[PDB]
Amino acid sequence: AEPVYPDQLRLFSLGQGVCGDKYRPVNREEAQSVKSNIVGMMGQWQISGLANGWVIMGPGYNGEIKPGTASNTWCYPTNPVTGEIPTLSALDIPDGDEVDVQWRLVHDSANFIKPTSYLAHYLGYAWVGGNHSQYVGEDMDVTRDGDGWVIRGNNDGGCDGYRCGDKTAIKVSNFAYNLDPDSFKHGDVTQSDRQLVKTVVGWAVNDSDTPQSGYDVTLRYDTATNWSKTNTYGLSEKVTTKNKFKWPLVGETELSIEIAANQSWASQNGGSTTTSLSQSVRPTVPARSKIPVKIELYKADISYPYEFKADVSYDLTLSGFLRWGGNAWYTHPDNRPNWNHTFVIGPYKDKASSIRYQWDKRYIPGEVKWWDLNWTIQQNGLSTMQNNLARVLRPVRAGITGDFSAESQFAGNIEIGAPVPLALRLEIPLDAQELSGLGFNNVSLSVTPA
Amino acid sequence: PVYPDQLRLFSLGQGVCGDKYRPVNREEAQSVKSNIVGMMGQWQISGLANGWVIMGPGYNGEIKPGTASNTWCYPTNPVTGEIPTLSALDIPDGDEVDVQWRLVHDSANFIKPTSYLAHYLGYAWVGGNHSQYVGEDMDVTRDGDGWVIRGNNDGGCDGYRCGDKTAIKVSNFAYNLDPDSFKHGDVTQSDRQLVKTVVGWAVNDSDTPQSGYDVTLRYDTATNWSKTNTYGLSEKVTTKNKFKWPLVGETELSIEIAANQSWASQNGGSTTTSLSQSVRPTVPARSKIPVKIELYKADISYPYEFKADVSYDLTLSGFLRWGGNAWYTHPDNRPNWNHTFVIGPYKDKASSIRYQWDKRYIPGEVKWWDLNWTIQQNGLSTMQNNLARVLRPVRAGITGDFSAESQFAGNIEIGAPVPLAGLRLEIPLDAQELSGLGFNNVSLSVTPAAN
């Protein structure tokens, strides 16, 4: 309600202080109210407008809010959807075997069993608890189900209530883990150093009576990169990454490691590869003069414990019968029908399985084709639903660890010194054999117009 | 390369961009999906080239065919070769004197890059008499709390005024601890345990069901915590904005770190915060409902680590060369020259290399150094790889041990209604007992939802 929702802001390019159909300019106070969020949605040196001649700058300008004018405007809806589900801080589960990472999440009474149970209960699912308790989400048994788990109330002994024997089950299945490359952190560097294995030197001469410029002196060469990694546990066998990425750089050791996408993290533990590389400068040597040029070749290796975060997602399927005269299905059946509905807890898939969608579009009558979330609100009130939904939708991440080590060869910049006279050709010796013995193959120096 | 910071959303109709801009295509959109989605509303839908669309974070940034009257665009003629943001240059924590010494003497990560910056900008003799190259045979001397990197001047040299070595002064250091870089070791202690269950009843002595009253639980909790600081640098680190101590395990901690205070002067204590749980139950006519409130105790400890970003001022003193320098006026009188940069978060245009470089193509902006001249003198590549080194983020590890104990209540739970043999409450609370277990000023109240 009252509070401004960052994720509902929309930008317009309609001129100063102008908004599109059914949007109004965001004012200073509101902007300040969620400063971090607006800035995080802006470009480096972006500058957008706010109400009554004010402006908010991007991260580059330190997201500052001051008087000003902008052609574009941060606008808010004249009819904003109220009572958003908050997004709680991530629940970080330490690295372990898939089974253990999953037990830790699934049997957590306060962060999983109770919220998901209460969600099912709020949706009108009957008997969401075991007969050892009168409260929902208690005396809940967690049992293995393939690569998933099932959560149903213990059914030992007898129970009171019509069909109390038919306990609703909460199926947690279809798990997935997406390693986030940006979450990269590393411990103390075990090994680290970069030797100067050789330095190529010589000169670059200018013969003509006119200043030689606009030519690129380019060094091309090959070297091998040897890296390897370990995986402390087995969850590794199931994590992938949306897209390929370059292993992050640490120290002064230039590496060229490409982790491949959608390929088991546990299946990519290292490799030896020779990579063609290059370096180049565009000198400007004055008439009939020469410049000293130097290229330092290096060798570096580094080792360290590493850690990434994998975003966990799973399917939440609720199955049981819908309570009589207390139901949230849109048709509000009264025949206590056996029911099955699955929510995708993680990356969006479709409307039917998106709690956040059905919640946010709850006031658009034509969109409610599944759970009538409005019912949960008259039944429980805004705060209770918001707090509960936030708990079931809380992001879950799993740590991914192990040791990393690598060694590679590479050249530094082609450096040049103060030009010397005399009274664009190169005189830079390249000992093929010594270089080859050092691990630098197919090394060449070329001159080519800019 | 599609540079995300040059992207621009326009609201001018189907596939329409602003002047000198063009529609982002499906592929280009995929190459920078996260940056685009990170600028979009939860359920925003925006257009791309040839009738495609990219959706907001809520739809998981799906890229698919669709019609949209607002569009993601890119310059037809983009400012090319933006300075690459390299990975962080980690520095071994220690006492302030250590981190500075380690930074300042780093030949390949600081001396060479800052010396080349001066040289490319036209500063003369940025090198020692014992080398023909820029940035070699340099001497670093103190000058208060600031440092000075300048070519060795001993012996004899050649060149007009070769005795005038350009000095690179580093001063005014500052270290900003980044709360999001949080990480921890083995959580050498943990768990939660139930220490008491406060139970009672809500009764309804009416012939009609009751749903108009909030039962709320209010109380004070004290978190007894602490944290050590392995090294001395922490005496100078601060945080721009306050933050909640990060949640680890399942011990709810109510700890806050204040901005503008030395990291080292916030090592723990007993902090009291007032919490409040509530619920609006529905009690059938002539009925009562059991109310349950569990109270927990929790202990946690573990080594911790946050990184502190290091910023400093880089001042270049020397005279600008004869045949060309970078100053927008391009003097030739071979003048002494003082100019300082701010290596770290923005401050102002004059002292921001990133700013002058990114806006180089805008004539009115070049009021200091024009980096278009340096690019025509050394090539586009040379210059962005050099500025990539100069602006390479530098950070020191801030480590130590963290320990904490706290008491917290679970949510208020409601049982099944059972026929009695404004909503009313009957739940005993013994101030002294509760207090013995770390819960003070505990109250259960029944309030109409209409207040």
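Note that chain B is numbered according to Swiss-Prot, with residues 26-446, 463-492 shown in order.
Looks like X-ray crystallography, 2.4 Å, at least that's what the header says.
Just so you know, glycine gets a Cβ as well, placed from its N, Cα and C.
Annotated features in Swiss-Prot:
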MUTAGEN   B:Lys208 to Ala  No effect on heptamerization
MUTAGEN   B:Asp211 to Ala  No effect on heptamerization
MUTAGEN   B:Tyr244 to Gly  Blocks the hemolytic activity. Does not affect the initial structure, the ability to bind to cell-surface receptors or the capacity to form heptamers. Does not insert into membranes and form pores; the mutant heptamer is hydrophilic instead of being hydrophobic
MUTAGEN   B:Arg305 to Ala  Impairs heptamerization
MUTAGEN   B:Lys313 to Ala  No effect on heptamerization
MUTAGEN   B:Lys374 to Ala  Impairs heptamerization
MUTAGEN   B:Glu390 to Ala  Nearly abolishes heptamerization
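Structure coloured by features recorded in Swiss-Prot.
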residue	record	contacts (Cβ under 8 Å, 6+ apart)
B:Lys208	mutagenesis position	B:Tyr329, B:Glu330, B:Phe331
B:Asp211	mutagenesis position	B:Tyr327, B:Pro328
B:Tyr244	mutagenesis position	B:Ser299, B:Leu300, B:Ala434, B:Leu475, B:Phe480, B:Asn481, B:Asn482, B:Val483, B:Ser484
B:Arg305	mutagenesis position	B:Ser236, B:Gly237, B:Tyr238, B:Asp239, B:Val240, B:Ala490
B:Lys313	mutagenesis position	B:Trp226, B:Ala227, B:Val228, B:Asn229, B:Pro442, B:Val443, B:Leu445, B:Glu467
B:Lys374	mutagenesis position	B:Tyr380, B:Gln381, B:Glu390, B:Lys392, B:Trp393
Query raised in the report: Near chain A by Cβ (under 8 Å): which of the mutagenesis positions B:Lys208, B:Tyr244, B:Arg305?
Result: B:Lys208, B:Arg305
Report summary line: CB neighbours within 10 A of B:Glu390 (mutagenesis position), counting all protein chains shown, number 14
Query raised in the report: Gap of 16 residues, B:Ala446 to B:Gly463: Cα distance in Å, to the nearest whole number?
Result: 19
